[PDB]
Amino acid sequence: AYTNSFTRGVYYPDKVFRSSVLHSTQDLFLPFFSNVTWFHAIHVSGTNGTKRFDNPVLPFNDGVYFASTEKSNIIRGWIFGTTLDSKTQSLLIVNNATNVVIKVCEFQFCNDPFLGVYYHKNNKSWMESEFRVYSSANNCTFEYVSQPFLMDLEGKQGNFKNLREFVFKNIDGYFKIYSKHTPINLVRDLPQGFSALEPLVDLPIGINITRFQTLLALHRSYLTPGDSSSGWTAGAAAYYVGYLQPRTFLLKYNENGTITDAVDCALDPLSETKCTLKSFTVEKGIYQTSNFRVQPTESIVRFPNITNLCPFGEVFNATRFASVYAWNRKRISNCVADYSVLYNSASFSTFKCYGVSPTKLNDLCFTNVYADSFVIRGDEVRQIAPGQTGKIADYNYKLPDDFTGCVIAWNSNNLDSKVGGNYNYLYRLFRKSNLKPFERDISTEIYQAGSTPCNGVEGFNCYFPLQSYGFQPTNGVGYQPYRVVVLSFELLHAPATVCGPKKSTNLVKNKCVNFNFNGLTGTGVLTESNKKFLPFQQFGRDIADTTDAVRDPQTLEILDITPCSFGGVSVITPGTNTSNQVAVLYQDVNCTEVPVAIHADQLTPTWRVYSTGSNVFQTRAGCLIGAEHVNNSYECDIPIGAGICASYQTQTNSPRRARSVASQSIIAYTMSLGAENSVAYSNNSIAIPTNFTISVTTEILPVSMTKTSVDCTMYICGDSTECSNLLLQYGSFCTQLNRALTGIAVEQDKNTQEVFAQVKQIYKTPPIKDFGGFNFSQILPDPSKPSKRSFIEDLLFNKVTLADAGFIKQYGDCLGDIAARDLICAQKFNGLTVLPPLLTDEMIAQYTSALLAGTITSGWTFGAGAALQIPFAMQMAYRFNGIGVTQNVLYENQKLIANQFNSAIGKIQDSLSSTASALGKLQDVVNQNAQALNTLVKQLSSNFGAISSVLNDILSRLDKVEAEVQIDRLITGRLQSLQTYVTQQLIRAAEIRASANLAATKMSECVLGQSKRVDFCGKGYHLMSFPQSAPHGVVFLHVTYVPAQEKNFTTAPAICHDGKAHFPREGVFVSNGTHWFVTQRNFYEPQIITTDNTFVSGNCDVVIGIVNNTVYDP
């Protein structure tokens, strides 16, 4: 009975307070949807190998998730440890049902906690016995009592069956216990749903747990009615087991601050979107996510085919050394070092290691080493460091300003002593000959140069820098002789040659695996190197340290370190409300390795992803799984690349079909760009429209976003004194950036008023509305709303999150508090601000309305200058003249033009209202600032390598002097991140103001006059255009012409009448097939071919195209 751990195992990792935040992190987690070993009964061979024991001892394996159910209190406690005996320490963790008792005692092995053994009474056994499992308590170490973990007490309130889901962990010796209780109804299968597990007690027990079991106390059974021997264990408590693995997650809360749901950050390519995006709902499109890797484990990986220890003790058990001046160097090479037995034994007085941190010594492969043997005076040892100076340092031995291995110093009065003392060591005295690191000078400085202004010619007597060291064994301490060696490692100058005493193991290929080549501890898949290497080349960093290929130091063969098969992972999903399945794409990677792996591929189970027989597909964009190609091409919604798209809205597959799955199948195809049609080229004929279908489109444009700002400081500084002290010593940085905030913010308002204040004066609707049958109702404002806010823009407002997803009312705030007047944004907590527009919506609107009124009633003139009356009839007529249509057509066809107009308006509102997110760019900016702002928010929480992210604590619990560096590093980082944030807003400021200029143009040209530019203001011959604001934006109605209902017409540019080539003044000569007439290109107005509607010039004969006809002259 193995069963998916459907969603069970998730807990509370730490007790840091938080509310409704998608924080991703990683720990030892039982896999979800994962097999859990049921352990139920005594069923045959479940009791063999034991003493009729039902639920065997099990491997700990780094973590256990534990769960039991019952009708009534049955399941007793557990026992943990290495071996569960008195030989090795044990853990006895028992629920007395009166109290939970936890003991790390060394109790004798219990084959059964319930064995038929007892010695106080009649010899059989039973619960008559007083906890017979309590074998003996010798060398007990820990004892603890707490409240029971009662199992039925959960189920008592609701009269149901229950479970208790458990996670036992031992991290850093701390044995953390996380808990939960819940009712069930099904006992056959693991329930679907969700729950969280919270820490009960941490126990710093510090025993390597590897074996564990569950304990039960057998009373009896009633399966067969014979005797007390019918005390069958069959029908005893069952349970599940799984183990915990280091995989990443995501975790969520509710209003009450409690976990209600989670999305896994190590489960599924689909799930990884909801992880990385930090959403529980992913939208339609293509989304790229983070790659994966396998467990961190490996042996001593690959040290050279060299294996022989170095003779270190010679340096160390040596009785003949030199003085501090006579600092010798000794060569270490071509052997295996050890720094365990070196480090471990108790001989060294000084051991301190520089630029090198002393643990992994025995896994360090070195190129070469330098043993600096000499004897020092006891107090001088502190001066053995870079940054020291002194007679020994400045005049016996110096240090470079780069890495030197170690310092080893130790008293030598057991070998440097003669009862008469030791004058037998020496050092140089100062003589102003200051030198550089590592001069083995032994020159006798008896006479100087002489011309030096500090020596030679300066007042000397019998002085000799060679100063002997006079030891005495009866002299005391401080000046006792201290033999000292300077360890200095060269690394990376060559193949490393001397390694620590750690034998490496074999190597694997093509699997994502770490490794360590002579200290080169790297990772990836191992691909055979196709390079003719060069034999004095060990590792090839093809560019900028990228040690691309490696030659192993045991087999001497070359290996391209391909970083384990590397290629982007992106998803193809229709959304979340749509469905919960995904296509798996890898970027320019042929699916030849694992197609896709969460830590490994799998053949039959839920990871079923095959490069053949599964939903494999191959492109220049790399191989696809999930995606089955199909031949038919259509348009693209979720892109992939090269037109290859995985988006069919309506599939022929019924069951799943979501938008990218097709009955459990992601589909594959390419953008079809539209239909296919030859238009019949001829050299002599047109089709000129005999009707039209004008259209009005929706040109949607954001005009602004929030003029936020920040108290840079109180953002950062949170109003702290020493905070501000260190803050200022950086300085105007804050000032710089928020000055930018200023310029850009005021800038956007200038942009807005700019896109609005094009006119001197303000117009109102004329009360009578007899405007040629063109209804303006819905576009126009109505007094019923505050300040005559137009129907259309009201819909705009409602269609958008005026609240902007409520940045006054997301995860709420201080409720009803200083949060001021209920519509803008921005969740102000501290440091930050936003300032409401200089132009509130109301003016913004009534501008636009004045715009409208002018362009209707006075047309060209209201913004150009004085607004002058004109019938919008003949105004529209002149605008047809602007698109080149005579006022004849409008005159004749005024009513249907009106009707199309107003119907178009209605369709406009139909769209904008019905179509959600029609406004993309608007709410785009909204979202943009949303994240920018909110990120900025989160960035307070970045500890930045400090010991705490909050300024408060880092200042508080620290004395200032040390607090200086942490405070600083934080100042640096958060400051920096702000400055970044600033920069990004700047990015917008730019692209915004660009769009803003664009839109100001859009209005000015297409509205104060008539756009005559191609697709500037919408497809077609523009007539008029109209302003439709958004709280940070504007949309535009556009009156453009589209002809229709065409018919063939053979043509002739000239009419060859009366020996003279006659041509049409305005248009082209047209025929029905038999009658030659004149009409222009955008409509059939066949005309009697007159000299009035034509003209004569040149000759008719020389060039093709003409016909012969007659022409009528006035």
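Here chain A follows Swiss-Prot, giving residues 27-1140 in order.
Placement of Cβ uses the backbone N, Cα and C atoms for every residue, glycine included.
According to Swiss-Prot, the natural variant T76 to I carries the annotation: In strain: Lambda/C.37. Proximity of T76 (variant position) to non-local residues of its own chain (separation of 6 or more, Cβ distance below 8 Å) is seen for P82, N137, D138, given in sequence order.
DSSP gives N121 (mutagenesis position) a strand state. Listed in Swiss-Prot as a mutagenesis experiment, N121 to Q is described as follows: Partial loss of biliverdin affinity.
A simple way to gauge crowding: the CB of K147 (variant position) has 11 other CB atoms within 10 angstroms, across all the protein chains here. Here Swiss-Prot describes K147 to E as a natural variant; the accompanying note says: In strain: Omicron/BA.2.75.
Swiss-Prot documents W152 to C as a naturally occurring variant and attaches the note In strain: Epsilon/B.1.427/B.1.429; when coupled with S13I induces resistance to NTD antibodies by changing disulfid bond in positions 15-136 to 136-152. Over all protein chains present, the Cβ of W152 (variant position) has 17 other Cβ atoms lying within 10 Å.
Listed in Swiss-Prot is the mutagenesis experiment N234 to Q, annotated as follows: Increased resistance to neutralizing antibodies. Taking the Cβ of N234 (mutagenesis position) as centre and 10 Å as the limit, one finds 11 other Cβ atoms among all the protein chains shown. According to DSSP, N234 (mutagenesis position) sits in a coil region rather than a helix or strand.
Residues annotated as domain 'BetaCoV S1-CTD' in Swiss-Prot, with experimental evidence given as evidence: 334-527.
Applying an 8 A CB threshold to same-chain residues 6+ apart, the list for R408 (variant position) reads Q414. One natural variant catalogued in Swiss-Prot, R408 to S, is accompanied by this note: In strain: Omicron/BA.2, Omicron/BA.2.12.1, Omicron/BA.2.75, Omicron/BA.4, Omicron/BA.5, Omicron/BQ.1.1, Omicron/XBB.1.5, Omicron/EG.5.1.
One natural variant named in Swiss-Prot is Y453 to F, and its note says In strain: B.1.1.298. Listed in sequence order, the residues of the same chain lying 6 or more apart from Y453 (variant position) and placing their CB within less than 8 Å of its CB are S349, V350, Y351, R403, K417, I418, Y421, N422, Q493, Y495. In the three-state DSSP assignment, the secondary structure recorded for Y453 (variant position) is strand.
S477 (variant position) falls within neither a helix nor a strand when secondary structure is assigned with DSSP, and so counts as coil. Non-local contacts of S477 (variant position) by the CB criterion (under 8 A, 6+ apart in sequence, same chain) comprise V483. Listed in Swiss-Prot is the natural variant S477 to N, annotated as follows: In strain: 20A.EU2, Iota/B.1.526, Omicron/BA.1, Omicron/BA.2, Omicron/BA.2.12.1, Omicron/BA.2.75, Omicron/BA.4, Omicron/BA.5, Omicron/BQ.1.1, Omicron/XBB.1.5, Omicron/EG.5.1.
Under mutagenesis, Swiss-Prot gives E484 to D with this note: Increased replication in human TMEM106B overexpressing cells. Residues within less than 8 Å, Cβ to Cβ, of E484 (mutagenesis position) and separated from it by at least 6 positions along the same chain comprise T478. Under the DSSP three-state reduction, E484 (mutagenesis position) is assigned to coil, being neither helix nor strand.
In the structure as shown, the Cβ atom of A701 (variant position) sits within 10 Å of 5 other Cβ atoms. Quoting Swiss-Prot on the natural variant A701 to V: In strain: Beta/B.1.351, Iota/B.1.526.
Swiss-Prot lists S704 to L among its natural variants, and the accompanying note reads: In strain: Omicron/BA.2.12.1. Counting only same-chain residues six or more apart in sequence, none has a Cβ lying under 8 angstroms from the Cβ of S704 (variant position).
While the structure shown retains the original residue, Swiss-Prot records the natural variant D796 to Y with this note: In strain: 19B/501Y, Omicron/BA.1, Omicron/BA.2, Omicron/BA.2.12.1, Omicron/BA.2.75, Omicron/BA.4, Omicron/BA.5, Omicron/BQ.1.1, Omicron/XBB.1.5, Omicron/EG.5.1. In the three-state DSSP assignment, the secondary structure recorded for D796 (variant position) is coil.
Taking the Cβ of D950 (variant position) as reference, residues of its chain lying under 8 Å away and at least six apart in sequence are, in sequence order, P728. While the structure shown retains the original residue, Swiss-Prot records the natural variant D950 to N with this note: In strain: Delta/B.1.617.2, Mu/B.1.621.
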Cβ contacts within 10 Å for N121 (mutagenesis position), all chains included, total 21
Expressed in Å to no decimal places, the gap between the Cα atoms of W152 (variant position) and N234 (mutagenesis position) is 33
Smallest Cα-Cα separation from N121 (mutagenesis position) among the recorded positions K147, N234, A701 is shown by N234
Rounded to a whole number of Å, the separation of the Cα atoms of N234 (mutagenesis position) and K147 (variant position) comes to 38
One should report the C-alpha separation between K147 (variant position) and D796 (variant position), rounded to whole angstrom, as 113
Cα-Cα, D796 (variant position) versus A701 (variant position), nearest Å, comes out at 44
In the three-state DSSP scheme, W152 (variant position) belongs to coil
The number of other Cβ atoms within 10 Å of the Cβ of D796 (variant position), counted over all protein chains shown, is 8
Three-class DSSP assignment, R408 (variant position), comes back as helix
